[PDB]
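J.: Okay, here's the structure, questions in a sec.
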Amino acid sequence: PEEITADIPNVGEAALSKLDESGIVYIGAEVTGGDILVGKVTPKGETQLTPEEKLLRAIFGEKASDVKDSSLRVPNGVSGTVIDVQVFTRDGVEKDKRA
Amino acid sequence: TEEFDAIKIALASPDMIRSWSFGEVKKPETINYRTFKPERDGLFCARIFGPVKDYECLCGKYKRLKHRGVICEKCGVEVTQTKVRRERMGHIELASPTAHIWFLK
Amino acid sequence: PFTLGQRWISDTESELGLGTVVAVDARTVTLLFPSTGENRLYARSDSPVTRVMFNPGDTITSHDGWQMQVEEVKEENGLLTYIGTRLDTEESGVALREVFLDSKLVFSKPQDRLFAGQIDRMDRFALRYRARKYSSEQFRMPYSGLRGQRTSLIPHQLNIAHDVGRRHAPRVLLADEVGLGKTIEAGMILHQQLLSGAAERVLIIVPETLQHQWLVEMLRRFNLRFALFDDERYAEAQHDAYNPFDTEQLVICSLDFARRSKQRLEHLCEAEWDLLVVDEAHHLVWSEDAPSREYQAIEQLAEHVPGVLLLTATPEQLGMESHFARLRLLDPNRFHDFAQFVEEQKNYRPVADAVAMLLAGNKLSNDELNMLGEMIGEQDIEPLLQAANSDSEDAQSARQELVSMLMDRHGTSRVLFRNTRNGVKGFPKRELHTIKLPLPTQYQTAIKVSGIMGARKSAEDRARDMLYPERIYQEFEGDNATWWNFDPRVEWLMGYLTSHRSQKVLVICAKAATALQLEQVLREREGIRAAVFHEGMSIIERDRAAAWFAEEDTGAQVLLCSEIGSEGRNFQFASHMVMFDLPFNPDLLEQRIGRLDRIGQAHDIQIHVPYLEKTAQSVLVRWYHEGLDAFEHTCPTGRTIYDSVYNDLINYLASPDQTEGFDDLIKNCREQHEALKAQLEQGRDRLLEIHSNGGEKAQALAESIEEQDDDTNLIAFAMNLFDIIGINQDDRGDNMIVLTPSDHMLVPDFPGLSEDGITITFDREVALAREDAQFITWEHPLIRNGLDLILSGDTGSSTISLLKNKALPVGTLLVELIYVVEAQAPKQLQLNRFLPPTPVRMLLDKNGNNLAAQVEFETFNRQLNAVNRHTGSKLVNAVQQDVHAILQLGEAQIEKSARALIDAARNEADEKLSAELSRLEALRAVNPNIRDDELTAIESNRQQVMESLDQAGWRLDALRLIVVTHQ
Ligand SMILES: [Zn+2]
């Protein structure tokens, strides 16, 4: 399953600045074309890292599971204010913060 | 680009059709729907039509451009640019000779 | 034309050798390679394979080992049979089927590759020649090993690295003052010893809590991958080998790990380490009557390893006598008795004093000066001795000659280096700014309640709570109470930031929770961009935050959270800091101010301390500023007075109302300060510091490096190199390149590259600001790797090119010939200082006339163009008979150019090697610490250099054919 976390590979902290810990834009934030609307991560498999490489990953914190982003972005050339947000969860173990 | 002229059209003989084709497509399956690699003998087959990704074999034993004519021993796909998958034609050997609808109806 | 039995080679992996056609189908052909026995099947189309046939005059070898001379070959049905004279038996008319040729047909000197079918490109020939030129020139560059490290160009550091990295088996004790960069100089010395080939196996022993720090420092600063050996690793390597320590060249381990078992410590002592490094050796307690079991393991190690570096501290204001326990380990025969060392330090003490009077600008009585005169056991001392003291015209130069002679006469300064914060220039001045704020009534009410409710609690904890009002307003007004609305400090901070929007401000608070609350309030009421830097974050995320903070004007304006700091590379662009709170102990205060107070800052430091009126903050500000002068000056008096005043001061914290008795405590603090300062200034070994800082030669080296660091040819060669190899280079724009591999890269996997890519910067200041990037220099592993990859391979070694020039005859022949002069010697000898692989360009004509002196390379290459593969293929063979006659033309000039190069190199070798051996002999004649082994090593190295240079050879590396056409 893909994840909604805010940990998104090789994105500048500028893009995260407007996202809460859950990964949803703040209500009232002003956005512009190309900004990341919401954070999503694509799973990566069969990394098969070497044990020393695994240790390096552990200390550094690099995530083998991620490395790819499916995050939605604002369409090109449209800019406005986020007035409302809704969340629909088919299975979810518990209601999410935003929920 | 060559300077050419005179585009010629004629009936294709069966030996010429055999000439164009690189392989037989035996099963109608395309891909495993689980791992999105193509079928070994399917409408989409790397050993017949070409490598999915540039200059790298299916099983992933040979991936570098240094190799340009080698044909991986595991997967019989040669390592070249995926663009060729745009030009290679296949063929099917029919058991019963079949009529060409255009020349009949 | 494939027919079963033909011999073919691969144009690229000819290291496989010959192959043999054994099958053919409609689309493919199969070659058997008897070198390995494998078959490879290729597509007929585009045919990246080469026919192997021989011509009359070639000598070939058969599978039975005999050789022969081909005179005529028939071809029938696609197969070749070689006919000729067998040379080992003198039999004529011998036949050899091509299937029976040996595999040992290697890439001959490229005058043989003309008949290999498709030949290489002309821009890879250009890269090949440029690469050999740049590598040759850079190996001989005077300051190799001193530019790739990710550090500031600090004079004393560069001096220590220069001095130590060139010694043989260096054995030194680094007792540099805390916070100056002891580990930085250590890493530079390691970078030199590893880069110069002097060492291959290294062992660093570090306390476990610092192991990861070392792992990252060597990895990010010096591009060196160490293998950590724990018990698990030790076992899995015990299974794979008799000695587990043979599998890796560079090893980190703990000293506690070293003492686990005895077979472990013996295996460690037998691993044949070239260098051993042990940090914080003062933790090794040693008694003359009872040395600990801990010291014994290092003493066992330091006897089995030639070079051994000990990093240490000299705390509690004691002298080098405490260091004897460690000096005994460096040179046990020279330093073997404590009492003699005690006598030495006491009898040198007056000498040190007299020196301090000399350099302080005082006159020295003859009675004084005739004790230094006793020290320097010579007889022509008197004139120079007196000129320095009378203050004549050259009293400065006479003082400098006296101090220079003193350093050469000091008993230990060659083996002990102590740079002080007083003997080093460059630190910025620090100005203080205090702001008195009214204590809001909500806090008065909240704290008097804690007072009442604080019936049974120690005064220590009363002062620890009342210190931070934020964390008592969360117990009586409820947790998460919106205290960020009335606290005047927040308004002051916002106002100052919004009034100084063009300034990067470093704001320090105690705990991360308060930092998150501060970010939230600055964002939701002023939109201030602020990155948090706390202990809970990972290394990559915190690095990301530092990156954001490094953006010149579009990134985070503010920063920061709890202590953490420790960021080696500093925020040299940041010059304003605000203390949102104050620490308890003065050590935390001085380290916090230290994180920025480093050599290399932009401007002076502005410290802003907003503190609430009539609270513990108000007390501590008064104590620190008037009493200790701890903000504007860095003197380490804090701990002593803090311990001598603790129980009294507690009362002054738990009740800031009682003001009387404070001002006398302050005068006491200033008295203690003056006493400590006096004792420290009177303990300065100014001679050791002068020998330590390197002086004018060190400053000259530092500025030579500052000028060598603007090489733009480096960047222009790099882009070409990568692009040719097939490395995608996305230009982010702000001096940062992102390298990612490509489908057309030239190697299966590149050693340093990863598919996710790496960011690099060529500017040393950006590297010092962006530690997530690789600092690319001539010595960076990426470049050295690519260099070995090209100069070992044979791509770029052979190409053809046409020239369209009306002012020349048709079909004329110009031949670019690149010889390479090389020596074969083990890298441990470091022959590359004197004879690396050296290119010799020659542009021959049909008469063997060289034009290179008249025709520069670049200009000629610009106006040249390539041909197509097929027509060019036999266009080469059009002059196969000609080039053979062209070769003898250069045969007579290559011997002259070679003998000139060898003669010049051997001359440079004997002069420099004799001048350095003479200098070291002079030192042995002047200092008692130079060992016999050292001088023997240099003498043997000089002899070996002259010997290996006397057997150097030449070889044809590259060859480009030029033919002028007017078509
Ligand atoms: Zn394969």
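Residue numbering in chain C adheres to Swiss-Prot, whereby the residues present occupy positions 2-968 in order.
From the backbone N, Cα and C atoms, a Cβ is placed for every residue, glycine too.
The domain 'Helicase ATP-binding' annotation in Swiss-Prot covers C:164-334. According to Swiss-Prot, the ATP binding site annotation covers C:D177, C:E178, C:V179, C:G180, C:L181, C:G182, C:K183, C:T184. Under mutagenesis, Swiss-Prot gives C:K183 to A with this note: Loss of function. Still interacts with RNAP. Summarising the annotation, Swiss-Prot assigns domain 'Helicase C-terminal' to C:490-662.
What does the local environment look like for each feature on the list?
T.: The Cβ of C:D177 (ATP binding site) has 24 neighbouring Cβ atoms from other residues within 10 Å, across all protein chains displayed.
Mapped onto three states, the DSSP output places C:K183 (mutagenesis position) in helix.
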J.: Enumerate the residues of the same chain, C:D177, C:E178, C:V179, C:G180, C:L181, C:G182, C:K183, C:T184 excluded, that satisfy the criterion Cβ within 8 A of the mean position of the Cβ atoms of the recorded ATP site; list them in sequence order.
T.: C:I185, C:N420
J.: Select the most exposed residue of C:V179, C:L181, where exposure means the fewest other Cβ atoms within 10 Å, treating these as the binding-site residues.
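T.: Among the binding-site residues C:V179, C:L181, the sparsest Cβ neighbourhood within 10 Å belongs to C:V179.
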J.: What number of additional C-beta atoms lies within 10 angstroms of the C-beta atom of C:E178 (ATP binding site)?
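T.: C:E178 (ATP binding site): 17 neighbouring Cβ atoms within 10 Å.
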J.: Sorry to bug you, but what's the C-alpha spacing from C:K183 (mutagenesis position) to C:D177 (ATP binding site), rounded to the closest Å?
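T.: Counting only the Cα atoms, the answer is 6 Å.
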J.: Using a 10 Å radius around each Cβ and all protein chains in view, which of these binding-site residues has the most neighbours: C:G180, C:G182?
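T.: Counting every other Cβ within 10 Å of each candidate, the maximum falls on C:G182.
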J.: Secondary structure at C:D177 (ATP binding site) (DSSP, helix/strand/coil)?
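T.: For C:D177 (ATP binding site) - judged by DSSP and reduced to three states - the answer is coil.
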J.: Within its own chain, what residues at least 6 apart in sequence put their Cβ under 8 Å from the Cβ of C:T184 (ATP binding site), listed in sequence order?
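T.: Residues satisfying the criterion: C:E218, C:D280, C:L312.
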